[PDB]
2 protein chains.
Amino acid sequence: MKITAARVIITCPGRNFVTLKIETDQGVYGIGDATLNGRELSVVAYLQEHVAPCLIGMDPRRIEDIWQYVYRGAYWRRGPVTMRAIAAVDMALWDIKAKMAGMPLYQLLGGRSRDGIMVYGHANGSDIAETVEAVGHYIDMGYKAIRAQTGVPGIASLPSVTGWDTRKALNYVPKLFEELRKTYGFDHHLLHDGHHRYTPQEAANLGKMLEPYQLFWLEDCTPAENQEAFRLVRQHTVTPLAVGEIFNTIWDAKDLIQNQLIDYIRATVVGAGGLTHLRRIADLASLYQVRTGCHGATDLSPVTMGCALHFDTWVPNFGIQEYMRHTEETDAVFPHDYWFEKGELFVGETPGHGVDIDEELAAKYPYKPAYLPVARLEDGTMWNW
Amino acid sequence: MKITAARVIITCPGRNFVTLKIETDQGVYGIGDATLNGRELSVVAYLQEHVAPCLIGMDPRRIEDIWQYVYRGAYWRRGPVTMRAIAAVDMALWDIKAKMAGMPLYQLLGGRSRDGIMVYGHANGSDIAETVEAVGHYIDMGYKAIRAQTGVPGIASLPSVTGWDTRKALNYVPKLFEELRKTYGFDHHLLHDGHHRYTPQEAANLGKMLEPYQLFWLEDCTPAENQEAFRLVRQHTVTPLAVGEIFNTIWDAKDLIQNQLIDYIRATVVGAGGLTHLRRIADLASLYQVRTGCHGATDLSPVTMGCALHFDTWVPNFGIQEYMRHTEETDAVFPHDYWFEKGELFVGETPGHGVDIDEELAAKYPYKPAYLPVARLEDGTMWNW
Ligand SMILES: O=C(O)C(=O)C[C@H](O)[C@H](O)CO
Ligand SMILES: O=C(O)C(=O)C[C@H](O)[C@H](O)CO
Ligand SMILES: [Mg+2]
Ligand SMILES: [Mg+2]
């Protein structure tokens, strides 16, 4: 058995998505997500111009070997572009193996550990009043967990520039959660995304102020290239901590996990090298009772969601799954076997990861440049968005 | 003052090279290296399709702000592709600032700390006899330091597959250095590149066996994604340790440095985000008396070498500079103001980093795909090349 082609497909059914399709001389084929929001074409080149030519002729059944080949063979290891390419290959290969086995992917990973996959939605508002309303809406839709984000009073052809001020946020954010618990009580899981805006001391300060509100987690409270950054936070607060959507290898989280500085690892199948590698991250996390909390914004295509759900269905130390709804056009371009119902996602029995791509339809939505925004402090200082 | 264009130029005068040219409305321009061996086009896309459009209209004098903008603004941080792009921008901007100041780059960094730049050459042989002869050649040429690599008995358009066996190497490499010292004595600096082939224990074993031969350094002895990997080596041998050519940010070396696990940091201007970032790496290293030993293979264009030499001329804790001669064609495409003389490199007084690119000549050498080799053990296990 041999790989006869590894093609990259680009489409924009509401937003940009890059997909890798691996074809074999035995009819069966697999697809993987390679989307890197804001830098999509760099991954297209990485795959199309370098990796794909190497895959031709290889035995697609050798998932581990190919993973090691692309990971070690690159010589320059790790990285967002590098790991997105590896992830696309890995997803496509697991898709092929599950199809060949005649089973939905989760069966190959070890079988079902749960029925439904708990998710959380995004309740946003320009102020506390509006955000409180948004959370109520998600509660009415049957969500068990809701992430609440509010604008702070006083604070995509090219990157939009957003402003930020820590003191203003510190004086406002706690009030949001105080009102939420006062309004809806403590039955629902409430989440907050710090989005890399605080220093460790400020994150500890915020976490402490949020303690009486029992949050499910405070996410990405401070930049984590330095894994010691969560030390001060963990030492001063019991508010659960989550991090990792931008991580791409287990090396980005090894210390955060072993030093027990986090409660949830947010790494994803597309961000951290496919099922092959994400499984290793989850296993390490399980040793310290850290649970998975896979990132799941819309810039992760339905192919990733399919793989993520198969993973979530099997993984023992499952925590929660982020869920942002894709547009109808995206759902049409990426036929998938998973659905949402009363606060939970469910993956189907379709062999493979259950997702596919309609190449003919995909071609009707041409690529369109789009950037993530950037953030600057009031004095103009480049900050973390 | 504004950036009017940020163009990517590709040329293959003996091997592939990618250059970024930043033009301004004032007229002055700067160039930077963006070459990523074996994955060159991914950086081309990263710069051409994403970063470049953002630079237009920016004030090229704001080197630090632009570095932070591209680094933080990408959202997905670090990585070989990411940092190569950032380095190309940084090199071009420093080139511009030095031209505007009317001074060679080293003057802007803090002035001259030394006259010549000590380098090491590459003595290679199929066996010990041949390698010993090769080292004698570099000694003849006036090299104060020589890297010695030998083939081990019993051990392009697509990646070549090389073989490897640790036990065979462990039984042979020590003999190479024993013969070198017996033949040439201890006056010259002798280096060895383990090239990621050993586990920490084996590296510690090799390190101890090489101790009687007083090496300048044992390089990349074991894969370092896990910075704790050098612990065992450092605990068991006094042989100097070097690592870092594949690193792209200070985060890849922070622990190796602070835990005093290495003696030389090999990060480069092109690999680790330009002068702006490499400077921070060098400063951290100096606190622990770790010295710079910049990587300098041919896949680093003359633009990188120029910037590297300006850096080497100033940096207080300079250790050594690797030097692999480029082809005559490459030197013609990249006119530079630096030269070699009796084991030392010297940077010139030309304002900027002293290097430029002849676009008309560059266009005569079209890109040609070339991959780095991969390594497999005797049983077929994918290994580190
Ligand atoms: O939903 C979240 O948790 C996010 O932070 C969304 C991210 O900004 C987005 O996926 C970046 O592409
Ligand atoms: O010369 C050295 O130290 C090297 O290891 C060379 C590398 O293999 C080469 O630059 C990779 O592109
Ligand atoms: Mg987030
Ligand atoms: Mg080396």
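Just so it is clear, chain A uses Swiss-Prot numbers, and the residues here are 1-155, 173-402, in order.
We read in the header that X-ray crystallography, 2.0 Å was used to get this structure.
Cβ atoms are placed via backbone N, Cα and C, with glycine included.
Going by Swiss-Prot, these are the annotated features:
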- A:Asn37, A:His122, A:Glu262, A:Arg283, A:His312, A:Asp316, A:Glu339: substrate binding site (BINDING)
- A:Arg147 to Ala: Abolishes catalytic activity (MUTAGEN)
- A:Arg147 to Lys: Decreases catalytic activity (MUTAGEN)
- A:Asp210, A:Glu236, A:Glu262: Mg(2+) binding site (BINDING)
- A:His212 to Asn: Abolishes catalytic activity (MUTAGEN)
- A:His212: active site, proton donor/acceptor (ACT_SITE)
- A:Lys271 to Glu: No effect on catalytic activity (MUTAGEN)
- A:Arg283 to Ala: Abolishes catalytic activity (MUTAGEN)
- A:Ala314 to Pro: Decreases catalytic activity (MUTAGEN)
Length in angstrom of the chain break flanked by A:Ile155 and A:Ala173 (17 residues not modelled, CA to CA): 20
Tertiary neighbours of A:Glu236 (Mg(2+) binding site) (same chain, Cβ under 8 Å, six or more apart): A:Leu208, A:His209, A:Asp210, A:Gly211, A:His212, A:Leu258, A:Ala259, A:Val260, A:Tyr281, A:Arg283
Binding-site residues listed as A:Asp210, A:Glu262, A:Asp316, A:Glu339, least Cβ neighbours within 10 Å: A:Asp210
Cβ under 8 Å to chain B, applied to recorded positions A:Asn37, A:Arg147, A:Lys271, A:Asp316, A:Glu339: A:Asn37, A:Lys271
Distance from A:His122 (substrate binding site) back to A:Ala314 (mutagenesis position), taken between C-alpha atoms, in Å: 10
Long-range Cβ environment of A:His312 (substrate binding site), under 8 Å and at least 6 residues apart: A:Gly261, A:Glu262, A:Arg283, A:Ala284, A:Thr285, A:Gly288, A:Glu339
Which listed residue (A:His122, A:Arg147, A:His212, A:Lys271, A:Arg283) has most other Cβ within 10 Å, given these are recorded positions: A:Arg283
Shell of the Mg(2+) site beyond A:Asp210, A:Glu236, A:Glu262, same chain only (C-beta within 8 angstroms of their C-beta centre): A:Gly211, A:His212, A:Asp237, A:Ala259, A:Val260, A:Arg283, A:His312
Mapped DSSP class for A:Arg283 (mutagenesis position), helix or strand or coil: coil
Pairwise Cα distance maximum in Å, substrate-binding residues per record: A:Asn37, A:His122, A:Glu262, A:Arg283, A:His312, A:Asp316, A:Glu339: 19
